[PDB]
4 protein chains.
Amino acid sequence: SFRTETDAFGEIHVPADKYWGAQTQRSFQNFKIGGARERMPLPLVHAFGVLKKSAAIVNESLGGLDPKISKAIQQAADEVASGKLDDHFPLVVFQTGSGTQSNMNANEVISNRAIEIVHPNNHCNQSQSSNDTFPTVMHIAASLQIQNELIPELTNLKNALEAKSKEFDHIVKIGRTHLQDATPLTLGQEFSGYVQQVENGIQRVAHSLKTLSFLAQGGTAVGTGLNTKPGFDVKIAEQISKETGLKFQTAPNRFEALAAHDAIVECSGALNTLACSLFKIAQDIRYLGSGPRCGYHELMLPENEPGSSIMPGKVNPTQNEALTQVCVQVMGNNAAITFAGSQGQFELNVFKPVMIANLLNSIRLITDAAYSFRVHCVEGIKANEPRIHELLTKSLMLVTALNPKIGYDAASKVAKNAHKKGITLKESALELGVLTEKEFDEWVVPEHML
Amino acid sequence: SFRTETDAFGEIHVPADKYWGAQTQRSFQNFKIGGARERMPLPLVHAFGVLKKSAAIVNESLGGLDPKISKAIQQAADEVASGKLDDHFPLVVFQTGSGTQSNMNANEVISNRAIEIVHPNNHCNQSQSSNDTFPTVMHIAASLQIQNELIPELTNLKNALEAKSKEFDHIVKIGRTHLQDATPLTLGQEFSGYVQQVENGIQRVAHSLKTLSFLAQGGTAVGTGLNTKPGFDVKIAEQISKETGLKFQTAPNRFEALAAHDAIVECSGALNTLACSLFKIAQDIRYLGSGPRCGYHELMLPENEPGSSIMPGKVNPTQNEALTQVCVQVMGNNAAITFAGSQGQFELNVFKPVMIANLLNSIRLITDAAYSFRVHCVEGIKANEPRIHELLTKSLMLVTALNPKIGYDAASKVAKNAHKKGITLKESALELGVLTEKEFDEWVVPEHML
Amino acid sequence: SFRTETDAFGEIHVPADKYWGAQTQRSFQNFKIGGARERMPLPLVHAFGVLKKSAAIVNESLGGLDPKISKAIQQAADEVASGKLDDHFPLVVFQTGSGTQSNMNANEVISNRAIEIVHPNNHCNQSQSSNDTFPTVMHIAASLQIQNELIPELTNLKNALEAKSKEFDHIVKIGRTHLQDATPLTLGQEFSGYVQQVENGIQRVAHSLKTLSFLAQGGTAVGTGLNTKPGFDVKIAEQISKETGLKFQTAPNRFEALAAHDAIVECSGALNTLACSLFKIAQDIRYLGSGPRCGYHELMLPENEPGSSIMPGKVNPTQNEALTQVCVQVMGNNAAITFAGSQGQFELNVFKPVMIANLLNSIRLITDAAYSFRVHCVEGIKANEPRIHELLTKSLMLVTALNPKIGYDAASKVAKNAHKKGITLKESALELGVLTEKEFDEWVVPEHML
Amino acid sequence: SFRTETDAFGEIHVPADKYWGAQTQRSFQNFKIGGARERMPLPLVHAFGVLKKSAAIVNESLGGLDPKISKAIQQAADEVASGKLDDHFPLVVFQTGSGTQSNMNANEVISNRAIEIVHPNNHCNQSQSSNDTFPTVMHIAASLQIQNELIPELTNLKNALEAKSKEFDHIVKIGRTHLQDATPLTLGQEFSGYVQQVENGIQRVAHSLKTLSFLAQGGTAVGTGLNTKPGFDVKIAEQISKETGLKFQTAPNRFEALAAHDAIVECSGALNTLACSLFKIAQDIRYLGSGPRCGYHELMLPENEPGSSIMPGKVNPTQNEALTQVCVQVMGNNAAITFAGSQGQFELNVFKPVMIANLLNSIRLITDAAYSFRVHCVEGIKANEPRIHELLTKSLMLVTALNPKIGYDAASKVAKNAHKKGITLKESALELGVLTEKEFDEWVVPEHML
């Protein structure tokens, strides 16, 4: 079953049960690039509700719309923001580069729902263009995915990491520069580096919220105020702030805000920096936890996967593999974002959909993996104290402890001999004319090296 | 409704209507990264059928499996390749970096269907690992998406472009180097550059099929032949060739084939080169067709979108915008592919899922946009002969025609004067002591400049 | 002539006239990657002086060094910072990933100069490692290239752009979205978008100075305080602040500061955002200024290059071409910086030299092109008022001016007719039953559209 | 001292001792971007000689030039190709995007040398433009850097790797998937993966020579034959083949050859694939060789650097660090190459200099590091047989050897017990009711696992 409808290019069969109109139906059959996987990112659909709902309130204020119509659009708009009318946004990312098609998608459905509870162009899109409106929906959603989704789960990741940092603070281990044996440090200090990276990462993405706080709405087709009442920007950007719970200003220069999306390239660059930080932590942990007999085996990773009896003690760091796979995706997504970010042309940058998609995709992926990694990995890591101690005493790096109370020549003879024999520093000092067992400890205490 | 099942980690509720087992159900709830949008690329699911079906035939040959079991797995396997059991592969891309989870997904469902028509590990995964098997499914699918989807639609794109090249072969236009006015060329020659780029692009991706022709299957867990009958590689890689319609060899060095996916980085690099070629063509056309009054307006683009009566003759090059958005995505996807491509570790590269996904995503997107662009744009472009001629005679570049039959001094005086007055070369030559109207044409014929 | 010298690996011939020692000479012949073009970035050489000079003062304070030796190292160190001993740093970028070789290069020469006015390891490298020391020289130089070189020239670029913005503020022009004809805006408003982008760019790079303000010095070999007197970090990072004129703190977590260089990836990401902004401005200007007869020709670009008499009025936007070439290089350099930025391993990231080089190379290039572009292009741009006006009246976009004082039907008939005839809105309104000449102006004033 | 000279823009002081003219001097002071480090890549300067020398021969053939003039230009041109007049090419990369300035640089000096032994434009640049000529110099140099520099040193790298592969062919070691313990393989097989990667890399770059074989020369300003004698392309591209020793054809479509440099993006993509291959090999070796007591220490790396007596047996894999730093640079350089590669505009791509520079820079760097790494690392690597054997017997993976001659239950009890006790499989089997010492060997022979 269908339902004939009109636009301008004439008659067209629109599905009976869907809330969209002709324009959405015609564009849906013109840009089927990528299939359902590329279906316009949901958190962007929800932002249209917030914007259209807000568009109603602020235009009704300026007396441009009849209150009855408003109360109708508002409810319908907030039901989008709610997530009930998600199946009515079938449009893909690779559509018009200005996001015109999805904006018209929002209007058509928020219009047909308003009726049910009238005009797609004159009412819902009143005092707005497809140009100022889209880059406003980008900033809102992005801000919401970060403040509400990312940041929260990013903090948990830091706390869970800091707990273990506290938990392994007494365990002294060997440092590895150039992958080689180095002087000691606590395993807790090792993990406090991971914690600091995560912390910095939070401030980096939290800071990005600032460039996103500036909204284009009010600049219409070219950044010029035309077809808008004076102060609409300030009112709408104020109305949206009250609707989201976040503070949003209007863009100081409406041209810069439409002609380019530098605020996305920045933010992406911050997420990109975070991805580097998480790659290092995830690779370390999997190396540190590798084994059981032919690897570091310093840490013991949880076995969230079912193991074969024939291979006991074998656990693949699958939460590390999934995390590192995510991280790379972001590096690639950011790459895609910067080229598109330089491709603006005159008054408008027609690479919006592809930019905000990769940005939204990066945020979703990060949050999911950050969560998955915390719960399924870090929240259960435990130290292999016997292995760690085994490897401390076998190393020749703790030879500098003797140096002041022995002399460089004797201490090197100890190291030189122990290396050639494949014996420990204690054993070497003893077989040689150096010191005693109940004295070696008097001077070579691991925890006496900061 | 559910259905309790077993694996090793115990009991687990598996949906009643789905064909998968415990392992798939446990992993599905451990790696929900990205949601349904990241759901493992379908053409990869289909390749598992081809491989498992082939795994049956070749293992039955080596006498390792009971014929009854085989006939069962075969039908079930080919029903995956068919696309009937697609809703039973709910796994995402960011799972185990070896693709183990999706391979086990294929086995569990091809096993439960086999019954219905028995063992997930001993029968379906017989003589194969999750390590040699996955990079084999990557090459098969990729090869199939290119030979059957891409290349075909890429040729049409070239033919449609070459038709117009032939069609506008008589139309002489101005060349634009440094975006400035230059000597003439036919609009057909302009379009024959687009055609050549497309042609080169085809040979570039067609050539990539070669590195993909080499299959890992037979190398098991580390590239070593262990747990495989001798010649299984040659038989299976032969059996798969007969099953796909394409020629596939087995990889000469099974280690290089598991430890790294350089064949994906190459192919991606070829798709990446193609994307550059299509960006240039798409941008040209939109500039060439811009207007109506304040742009080049050399070409007239189809109006596939409904236009407002108040703005006649206005047509946004929406098939150009969608195409360029696609192209950038590929540049980004390739970026993501090269880092992952260098991150192999020892005997295995655990960045497989993310690599083949971006590769499959690039191919789908390209084909879709290549099609969409042909039909909705190039297949209807028409020249604005009056505009083109208007701009030919206004230019001062056709001044070199007079040079031999006049002299450098006179010809520059013509150009110098016409520029200062904002008059044409004809008008200038006449008001000055140079030549006649019925003689100017005798020497300045546009089509006398190769 | 040479000069035999010693280290440990024995005898080696060191050039007679050079100030370096054995280690520098041995490494110079082991890593000749890239030739003189890759010779370690000078501003990095100068920073070593600042650091070594400061290393002297602060270690003399802690009583670790004899005042005579100090006064000697100080003068020699400041002569490096001065730029007199530049020809004594022959080391390339692709050397040890920790920057050990260049640090030892600084020590050897600052030692042999100190003599002349003693120990390379015990005196100049006193209380410091090649690990904490290098990432400190990176931050200092980078901070100095930005505060002293970049930012300054970036502001001039903004002022020169804002002057012209003021200068063309009265000139009304047509807007170009989707490259198509749109509603009007002043050319000054167009240029105020360029100005805003530049302004944002400054705050973006100026902000990056913050992450760079944190110095590693004091963390030695692993981020652990070992082999350093307590408070050396705070004193040295304080002494360096007084030496540079810039405020520098010490890194809160010394591990994060050696294991990763996220502060470079961030800053680079900011320079990367700036490059996008400058690409758009530079491309616009060259398109806007293209012609003379077959292009926009809205602006008139300076002719800094010698033109052929036969081709008058032809000027290639060579300062635009050089600028856009620079911008891309930065996009590539940033790419190189992010991979290296994720490749840290345990306690140390051995991809330092390559990271800070690309960062320094980006800053130099930007400043040079920003300067070159200002002086040789923007500082002389002038508007082609007659062309601009010619194109305003030819467009059909100023049809919405009549709308309120005429009606949508009449106004579209004007537009519909004028389009078909290739006539202006004025001419169309007149030949049709619409309005008068001395009334058309009463309602269609360009500067009545915000 | 100087020497006044003329061009068109008037008088200018040209250094007395330099061979260039006005145009070079004026451009040298207009584009000083990056300083001497960005000085136009030498192998590009040499190619101009080959081209100009060839331009002489072929134009003299077509009777366009006086033999006396030719014999003069030829000698002067070949002295550039020789490398004697290198100090007369002071131009940087960021100049005119068409390479016009360096082409005019070649002409001015090859003209002033010709005299000494006449016209910069009419003689040396006869029958050629700055447009067809530059992308011809790019292909020639690139082809020469690969055939003569890269490929050769790349083969040595493969042979040196294959020698060691043969040398360690008897040594059985443990495999490491997911960084975990796996089934055995010879260290020679491990190194045969490195060898195969290198081999594939050679064919990949060798293949790229093909797209580069097509030369633009003959297409002049727009790809149109104008201002060229018929067959000049075929003659010149033939004359150049005889001059270089390599086979070069002329480009089939001269437009595609000027409007875009896809052949550089391809080749770069091949070098990019090679860089991934070399990163993996270099990282493995440094991990495999890490230690002495707290790392793998499977291999023993040469100590090309002077070591401190206090730290015996410590050797930093500095040839690995330099190699990996190089590899990343290439990944970045390729990135820079692809954006520039999509930025072609109409008839000409004005991003030539920056594209061929990064390409030449990548080739130089690769060759240098490939050499440095071979000689200073691989050509001296030796196995630590006692460590390898130590780690073989400690692993529980060789438990599948017993399986057929014992049963899954017994074999797992052995593995289960040995794991819990931290004892070897031999010891476990003995203390348990399983088998004997002089029988354990009868079944568990390492070299019985392919």
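Chain B is numbered as in Swiss-Prot, which gives 27-143, 153-485 for the residues shown.
Going by what the header records, the deposited coordinates were determined by X-ray crystallography, 2.6 Å.
Yeah, the Cβs are placed from backbone N, Cα and C, and that goes for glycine too.
Here Swiss-Prot flags B:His213 as active site, proton donor/acceptor, drawing on similarity to another entry. Under the three-state DSSP scheme, B:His213 (active site, proton donor/acceptor) falls in the coil class. Counting every protein chain shown, the number of other Cβ atoms lying within 10 Å of the Cβ of B:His213 (active site, proton donor/acceptor) is 25.
The local packing around B:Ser343 (active site), expressed as other Cβ atoms within 10 Å of its Cβ over all shown chains, amounts to 10. Positions annotated as active site by Swiss-Prot: B:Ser343.
What Swiss-Prot records for B:124-126, B:154-157, B:164-166, B:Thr212, B:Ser344, B:349-351 is substrate binding site. DSSP assigns B:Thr126 (substrate binding site) to a helix in the three-state reduction. The Cβ of B:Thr126 (substrate binding site) lies under 8 Å from the Cβ of B:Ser165, B:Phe169, each of these being in the same chain and 6 or more residues away along the sequence.
What Swiss-Prot notes for the published mutagenesis of B:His154 to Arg is this: Abolished fumarate hydratase activity and ability to participate in DNA repair. Around B:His154 (mutagenesis position), taking its Cβ as the centre, 15 other Cβ atoms fall within 10 Å, counting all chains.
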List of the recorded positions B:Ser124, B:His213, B:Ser343, B:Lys349, B:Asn351 facing chain C, defined by a Cβ pair under 8 Å: B:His213, B:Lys349, B:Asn351
Message: What whole-number Å value do you get for the CA-CA distance of B:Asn351 (substrate binding site) and B:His154 (mutagenesis position)?
response: 58
- prompt: Of the recorded positions listed here (B:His154, B:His213, B:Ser343), which is spatially closest to B:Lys349 (substrate binding site) when Cα positions are compared?
  reply: B:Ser343
Task: Measure from each Cβ of the recorded positions B:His154, B:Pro155, B:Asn157, B:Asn351 to the Cβ atoms of chain A, and list in sequence order the residues where some distance is under 8 Å, or 'none'.
output: B:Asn351
Message: Short of 8 angstroms on C-beta distance to chain D, which of the listed binding-site residues (B:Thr126, B:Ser165, B:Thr212, B:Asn351) are there?
response: B:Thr212
Query: Can you give the distance in Å from the Cα of B:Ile143 to the Cα of B:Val153, which flank 9 unmodelled residues?
result: 10
- prompt: Taking the Cβ of B:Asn351 (substrate binding site) as the centre, how many other Cβ atoms fall within a 10 Å radius?
  reply: 23
- request: Report the member of B:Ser124, B:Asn157, B:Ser165, B:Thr212 (the binding-site residues) whose C-beta atom has the most other C-beta atoms within 10 angstroms.
  value: B:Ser124
Cβ atoms near B:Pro155 (substrate binding site) (within 10 Å, other residues, all chains): 22
- prompt: How big is the gap, in Å, between the Cα of B:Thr212 (substrate binding site) and that of B:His154 (mutagenesis position), rounded to a whole number?
  reply: 67
Message: Is it possible to get the count of other C-beta atoms within 10 angstroms of the C-beta of B:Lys349 (substrate binding site)?
response: 20
- line: Rounding to whole Å, the Cα atoms of B:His154 (mutagenesis position) and B:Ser124 (substrate binding site) are apart by 22
